[PDB]
Amino acid sequence: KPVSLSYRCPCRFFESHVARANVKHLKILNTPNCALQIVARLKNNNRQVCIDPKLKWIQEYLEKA
Amino acid sequence: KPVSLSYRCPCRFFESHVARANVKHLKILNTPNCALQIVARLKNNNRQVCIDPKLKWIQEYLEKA
Amino acid sequence: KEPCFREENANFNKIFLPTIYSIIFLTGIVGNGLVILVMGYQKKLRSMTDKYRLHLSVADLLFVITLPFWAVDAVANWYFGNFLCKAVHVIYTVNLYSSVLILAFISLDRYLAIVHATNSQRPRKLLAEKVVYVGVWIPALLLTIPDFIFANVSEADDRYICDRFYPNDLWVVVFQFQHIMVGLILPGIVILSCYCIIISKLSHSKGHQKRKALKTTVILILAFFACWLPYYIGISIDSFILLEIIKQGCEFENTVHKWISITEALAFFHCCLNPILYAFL
Amino acid sequence: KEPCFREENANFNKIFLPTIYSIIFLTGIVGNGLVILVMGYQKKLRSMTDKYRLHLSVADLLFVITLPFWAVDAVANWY
Amino acid sequence: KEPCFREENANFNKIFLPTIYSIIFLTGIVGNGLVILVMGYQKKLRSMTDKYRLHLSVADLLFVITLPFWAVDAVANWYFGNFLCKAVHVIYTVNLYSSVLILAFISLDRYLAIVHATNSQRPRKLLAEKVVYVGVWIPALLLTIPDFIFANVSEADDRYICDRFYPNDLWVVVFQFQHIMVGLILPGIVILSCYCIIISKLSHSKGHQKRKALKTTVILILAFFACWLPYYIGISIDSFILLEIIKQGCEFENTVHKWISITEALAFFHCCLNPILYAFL
């Protein structure tokens, strides 16, 4: 089945431009056997936007634990 | 100031009994001068509950990234 | 920059899908059983085309054996493990590629029969006896090696679903475009080329009675492509939804997924129309 | 006198339109190609009706060679 | 368990706090400058009580010097860096402990004067000159070592809040309990016990006029403790909100926070009543 009806990623908006000052509480979605979908809310626009799992600010925020 | 009121973090009721299957979206709150606050939205009750930073399920979810 | 808006619904889909699966499975297994018993076991074939239709009915019977597993996947949750999931996926992929390679071989055989009606009878028998296997089964089995590798069972919200899982979205885009390519473009171009040559060469004849063999053939091919056209259109729209071209559509992407499921259910009517054409003339 | 209330939707329309455009483009291309190749190139016409149908098929082929541009306009951005 | 959601945009606090702060600052600088100019530089002091009141006015002057920094931190946010934050915090802490240690010393001096009115005059002079410094100022400064260490300014969402930062909530609970204990319990017990001894030993007198000077001291101590009581009750209730006793209240916790802010704004009126008791008699 080369269509893949179910099991869809929120693996889309891999934006490198991430503002750590405007970033609100990031939500790491618990999707098993997928990429780490880190949907981080933005405090500037009050809208949920995806962040790629390679940003330095997101890596520092994850490692600050 | 012997009392302290302005910086008071949402680090209340750090429970150690959280189900990894019931943990839907572990939202890691990004705040300064505070600990690793990880508020996870449950699936059975749809209510946010605090999770301890030494939890094995939270450690595995952080290490999955 | 909103990731998904994941939303399930599928209230009508979860019951409309196994109904269509059940009627298609029942008439497909009945028609393919009668075709295999009459034209394959008793060797009652008279014309040349029926051997290709026997191969198509064999692949059809193989697919409709595993169609009730898709019905159980639709209405209920998958409980058959990973080996049966792999077997169902490889059977579906090999049938989907095999049937359109049968139709390509039938168009090539009709081109050899109509145009070169004098000197081409020995290559027709060789083509339909020995070259047919290495044309329609060997290239079909090499296109399901990633289906052999990447099909497994993952862990959704206690769902145990069966699907192909890829390391990244680029593999999904590449394999969707490859599926579109091999399933539609090149065999459709080949079928169009031989039919254009046949139609251009038929005008020199004085309205010959050879059109009776052509009529069922063009009816079968046109019905197959009419069944498979909206599914391929939906797959092309989803593949262009990927690579950020029409990325404004999120609920539009959900509608695309719903229509892809609906005309993927409706595209399985390509099975039963091969013995239905044998019931008629 | 509210001015427009201009609201988009077209979720089903934006996928239904290129589908119908694709089937109509395909069968128009096939039919008009066979009609032009049989009755226009080989001059296999018998009655006087078929010349008018040849003109109609020529205009039909002219329209359906630009029909996929309408399909691309329907689904995605104009380029 | 909703953790805190500490964002309630309490607008009346931000307009009410600097008004009270400016009023207390103005009356504190005027009254304490007048008291230090009259009884500290011109040597207008007569009795033994006025030296301790001079020390109280010195600590009062020290706190009302840094009160406009608290007003600026109330309506604006902190712009003065970390050194001024440390100095303001340590000055507030030494004044807060020093005032109640002065009042305990005045109560003990009154106990020595009323009961031992014959043989205790040279211990009173020693208690007013020499051992008073190591009595009040030395234990007040040694109680500000965590105030010296843990007071800093954070990197906020452009507020840069000036507050004492602790490694964990256990240190907050321990230091809140220590602040409650040293600020209210032991000096209050000492003052109450020595005043009970004073009242019990005053009934044997034949209505003497030696209790005329006792009225100002009990008025000052009662006004100080009536000013500081609701803030202590609010922070005791907040400390019991911590360590999981009244955990079911969250909006109740925010109400306790607002109560602490309002009562702490009203608890700085102990700076008002030290020269007002010199304005009257």
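Following Swiss-Prot, chain B residues are numbered 22-86, in order.
The header says electron microscopy, 3.4 Å.
Even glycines carry a Cβ here, placed using N, Cα and C.
Cβ neighbours within 10 Å of B:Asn43 (heparin binding site), excluding its own Cβ and spanning all shown chains: 14. Sequence annotations record features per position, and here Swiss-Prot assigns heparin binding site to B:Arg41, B:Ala42, B:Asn43, B:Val44, B:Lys45, B:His46, B:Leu47, B:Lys48, B:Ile49, B:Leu50, B:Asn51, B:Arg62, B:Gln69, B:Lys85.
While the structure shown retains the original residue, Swiss-Prot records the mutagenesis experiment B:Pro23 to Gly with this note: Abolished CXCR4 activation ability, but only slightly impaired binding to the receptor. Around B:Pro23 (mutagenesis position), a 10 Å sphere centred on its CB holds 21 further CB atoms from the protein chains shown.
Other C-beta atoms found within 10 angstroms of the C-beta of B:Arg41 (mutagenesis position) number 15, with every protein chain shown included. Annotation of the mutagenesis experiment B:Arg41 to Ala in Swiss-Prot: No effect on CXCR4 activation.
B:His46 (mutagenesis position) is surrounded by 17 other CB atoms, counting those within 10 A of its CB over all protein chains shown. Quoted from Swiss-Prot for the published mutagenesis B:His46 to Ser: 55-fold reduction in binding affinity for Link domain of TNFAIP6; when associated with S-45 and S-48.
Among the mutagenesis results in Swiss-Prot, B:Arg68 to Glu has the note: Greatly impaired CXCR4 activation. The residue drawn here is the original one. B:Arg68 (mutagenesis position) carries neither a helix nor a strand DSSP state and counts as coil. Listed in sequence order, the residues of the same chain lying 6 or more apart from B:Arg68 (mutagenesis position) and placing their CB within less than 8 Å of its CB are B:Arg62.
Largest CA to CA distance in the heparin binding set (B:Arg41, B:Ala42, B:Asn43, B:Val44, B:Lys45, B:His46, B:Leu47, B:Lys48, B:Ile49, B:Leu50, B:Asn51, B:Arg62, B:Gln69, B:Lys85): 24 Å, whole number. Reduced to three states, the DSSP call for B:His46 (mutagenesis position) is strand. Annotated pair B:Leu47 (heparin binding site) and B:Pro23 (mutagenesis position), C-alpha to C-alpha distance, rounded: 34 Å. Counting every protein chain shown, the Cβ of B:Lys45 (heparin binding site) has 16 other Cβ atoms within 10 Å. Comparing the binding-site residues B:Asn51, B:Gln69 on other C-beta atoms within 10 angstroms of each C-beta gives the minimum for B:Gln69. In sequence order, the recorded positions near chain E (CB to CB under 8 A) are B:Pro23, B:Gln69, out of B:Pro23, B:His46, B:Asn51, B:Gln69. On the backbone, the CA of B:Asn43 (heparin binding site) and the CA of B:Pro23 (mutagenesis position) stand 40 Å apart. The two recorded residues, B:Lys45 (heparin binding site) and B:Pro23 (mutagenesis position), have Cα atoms 40 Å apart.
Checking the recorded positions B:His46, B:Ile49, B:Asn51, B:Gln69 against chain A with a Cβ-Cβ cut-off of under 8 Å leaves B:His46, B:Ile49, B:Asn51. Taking CA atoms as the reference points, B:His46 (mutagenesis position) and B:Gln69 (heparin binding site) are 9 Å apart.
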